[PDB]
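Chemist: Structure provided below as structure tokens; questions to follow.
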Amino acid sequence: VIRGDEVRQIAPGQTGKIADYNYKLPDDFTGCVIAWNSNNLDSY
Amino acid sequence: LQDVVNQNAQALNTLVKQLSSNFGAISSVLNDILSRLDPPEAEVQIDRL
């Protein structure tokens, strides 16, 4: 689960709290990233 | 005989002087470009050189 604010960081060669301390993707990643709003299910 | 020495020295001098050319890189110094540019695009810059 991530927040739309900085949700775009899940991508090769990105910087930020998520990409630098939580989940970092390699530069030559091959595959697809999928996301969807989950307000109805998830909304500390 | 002097022309052989002159031509070899000149070709060699041109070969070393080519290291000052940027070829479109932000800068011709590999360490300078690598020290301030993130790898995913420093690769693009260094490839030209």
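By Swiss-Prot numbering, chain B shows 948-996, in order.
Per deposition record, electron microscopy, 3.0 Å.
Every residue gets a Cβ built from N, Cα and C, even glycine.
Pasting the feature list from Swiss-Prot:
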{"type": "VARIANT", "residues": "B:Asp950 to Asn", "note": "In strain: Delta/B.1.617.2, Mu/B.1.621"}
{"type": "VARIANT", "residues": "B:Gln954 to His", "note": "In strain: Omicron/BA.1, Omicron/BA.2, Omicron/BA.2.12.1, Omicron/BA.2.75, Omicron/BA.4, Omicron/BA.5, Omicron/BQ.1.1, Omicron/XBB.1.5, Omicron/EG.5.1"}
{"type": "VARIANT", "residues": "B:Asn969 to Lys", "note": "In strain: Omicron/BA.1, Omicron/BA.2, Omicron/BA.2.12.1, Omicron/BA.2.75, Omicron/BA.4, Omicron/BA.5, Omicron/BQ.1.1, Omicron/XBB.1.5, Omicron/EG.5.1"}
{"type": "VARIANT", "residues": "B:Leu981 to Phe", "note": "In strain: Omicron/BA.1"}
{"type": "VARIANT", "residues": "B:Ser982 to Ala", "note": "In strain: Alpha/B.1.1.7"}
Chemist: Measure from the Cβ of B:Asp950 (variant position) and count the other Cβ atoms within 10 Å, all protein chains considered.
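Modeler: By my count, 7.
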Chemist: Measuring Cα to Cα, tell me the gap between B:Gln954 (variant position) and B:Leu981 (variant position) in whole angstrom.
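Modeler: Roughly 35 Å, rounded to the nearest whole number.
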Chemist: Among all chains shown, work out which of the variant positions B:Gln954, B:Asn969, B:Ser982 has the most CB atoms within 10 A of its CB.
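Modeler: Per the Cβ count within 10 Å, the most buried is B:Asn969.
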Chemist: Rounded to a whole number, how many Å is the Cα of B:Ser982 (variant position) away from the Cα of B:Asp950 (variant position)?
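Modeler: So the alpha carbons of B:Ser982 (variant position) and B:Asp950 (variant position) sit roughly 43 Å from each other.
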Chemist: Round to the nearest Å and give the CA-to-CA distance linking B:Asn969 (variant position) with B:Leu981 (variant position).
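Modeler: Here the two Cα atoms lie 14 Å apart.
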Chemist: Measuring Cα to Cα, how many Å separate B:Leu981 (variant position) from B:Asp950 (variant position)?
Modeler: 41
Chemist: How many neighbouring Cβ atoms, not counting its own, are there within 10 Å of the Cβ of B:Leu981 (variant position)?
Modeler: 15
